[PDB]
Amino acid sequence: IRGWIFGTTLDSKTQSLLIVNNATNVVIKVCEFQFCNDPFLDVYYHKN
Amino acid sequence: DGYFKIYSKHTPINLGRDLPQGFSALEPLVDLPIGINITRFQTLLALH
Amino acid sequence: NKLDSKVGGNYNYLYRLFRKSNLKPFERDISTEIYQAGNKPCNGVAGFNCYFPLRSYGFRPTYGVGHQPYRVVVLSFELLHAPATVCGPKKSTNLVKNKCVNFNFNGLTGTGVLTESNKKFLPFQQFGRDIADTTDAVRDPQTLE
Amino acid sequence: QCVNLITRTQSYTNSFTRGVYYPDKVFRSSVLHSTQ
Ligand SMILES: *[C@@H]1O[C@H](CO)[C@@H](O[C@@H]2O[C@H](CO)[C@@H](O[C@H]3O[C@H](CO)[C@@H](O)[C@H](O)[C@@H]3O)[C@H](O)[C@H]2NC(C)=O)[C@H](O)[C@H]1NC(C)=O
Ligand SMILES: *[C@@H]1O[C@H](CO)[C@@H](O[C@@H]2O[C@H](CO)[C@@H](O[C@H]3O[C@H](CO)[C@@H](O)[C@H](O)[C@@H]3O)[C@H](O)[C@H]2NC(C)=O)[C@H](O)[C@H]1NC(C)=O
Ligand SMILES: *[C@@H]1O[C@H](CO)[C@@H](O)[C@H](O)[C@H]1NC(C)=O
């Protein structure tokens, strides 16, 4: 469990707040995001 | 007033049950004025 | 007008005549959706007596005085309650203890003796208060004790 | 990549004494403080 979305409409019609955490430091941004009905994070071993 | 306030805590707990009877207050940790409406929210899961 | 007005006009200074209700304090709305100023559902880019936000001012230099551009800045701030980070060009003195002095800490002026406390302030706290609602302890802003 | 995946189910619980927080950034000790 790592972060949150907060907003009024979540579909880029108006601005909305995103909080994301990871292994160190957090990022916060307020934007006209078009979120996905399921916002989630993937972290995986990239061979390259 | 357009200001988004974040408070938090963590506490070790013995395996009676989560949300145990007892006490601990949340300290303020982050603050930021988004200057927008909020009506709804969700949370980011991290899949492996 | 000397730098924001133009003889062709400067119609990029948009303002909103219409909103479904009055917004609260320090809130800006930039959504471009049609407003139902007609009694029936105006949908899409147009409708009967219906609008987007209002057309900008004719910011033309000849318009006349009190009616041309006026650049405004409003400085909104709070003070005397919390760990400060922006202030006036006043010099710090050295700190003296166990003697009666007119102190000032981050603009908190007063008269008293300053002493080594035994108080565990949490990092977010600048001032400590009493039953009479007056400051009886303070965290020095140069060396954190 | 607009994937659906989250299967969320819920129950209900008593939050006995939890979620109290320091109401303002002023130090206070050995006192009972009434705050709204
Ligand atoms: C947790 O996720 C953070 C992003 O959500 C991530 O922050 C990003 O870190 C990288 C590497 O420091 C930055 O990349 C930039 O680094 C320099 C800037 O001069 C350039 O050489 C690069 O081309 C690139 O621009 C990102 O800018 C930075 N993102 C933000 C929003 O600050 C953290 O590093 C992640 N933490 C861990 C432990 O992985
Ligand atoms: C913050 O965002 C909220 C969601 O956009 C918004 O609430 C919405 O307000 C409008 C206007 O009151 C409602 O519109 C409906 O109002 C009544 C029914 O309640 C009808 O007469 C109208 O035809 C229309 O259907 C929205 O339904 C309402 N939505 C919710 C979830 O409450 C707030 O007004 C916004 N506040 C600010 C300051 O921007
Ligand atoms: C005063 O400013 C200098 C330069 O930034 C800094 O090295 C010093 O630590 C400051 N004084 C105190 C008491 O921290």
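Sequence positions for chain A are given in Swiss-Prot numbering; the residues included correspond to 101-148, in order.
Recorded method for this deposit: electron microscopy, 2.8 Å.
Using the three backbone atoms N, Cα and C, a Cβ is placed for every residue, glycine included.
The note that Swiss-Prot attaches to the published mutagenesis A:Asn121 to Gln is: Partial loss of biliverdin affinity. The Cβ of A:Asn121 (mutagenesis position) has A:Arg102, A:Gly103 as same-chain neighbours under 8 Å, each 6 or more residues away in sequence.
According to its DSSP assignment, A:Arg102 (variant position) is coil. Here the Cβ of A:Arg102 (variant position) has 16 other Cβ atoms within 10 Å, regardless of which shown protein chain they belong to. Listed in Swiss-Prot is the natural variant A:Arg102 to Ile, annotated as follows: In strain: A23.1.
For the natural variant A:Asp138 to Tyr, Swiss-Prot gives this note: In strain: Gamma/P.1. The structure shown keeps the original residue. In the three-state DSSP scheme, A:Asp138 (variant position) falls into the coil class. In the structure as shown, the Cβ atom of A:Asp138 (variant position) sits within 10 Å of 14 other Cβ atoms.
DSSP classifies A:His146 (variant position) as coil under the three-state reduction. Annotation of the natural variant A:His146 to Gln in Swiss-Prot: In strain: Omicron/XBB.1.5, Omicron/EG.5.1; the original residue is retained in the structure shown.
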Around the Cβ of A:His146 (variant position), the count of other Cβ atoms that are within 10 Å: 5
A:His146 (variant position) versus A:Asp138 (variant position) - Cα distance in angstrom: 23
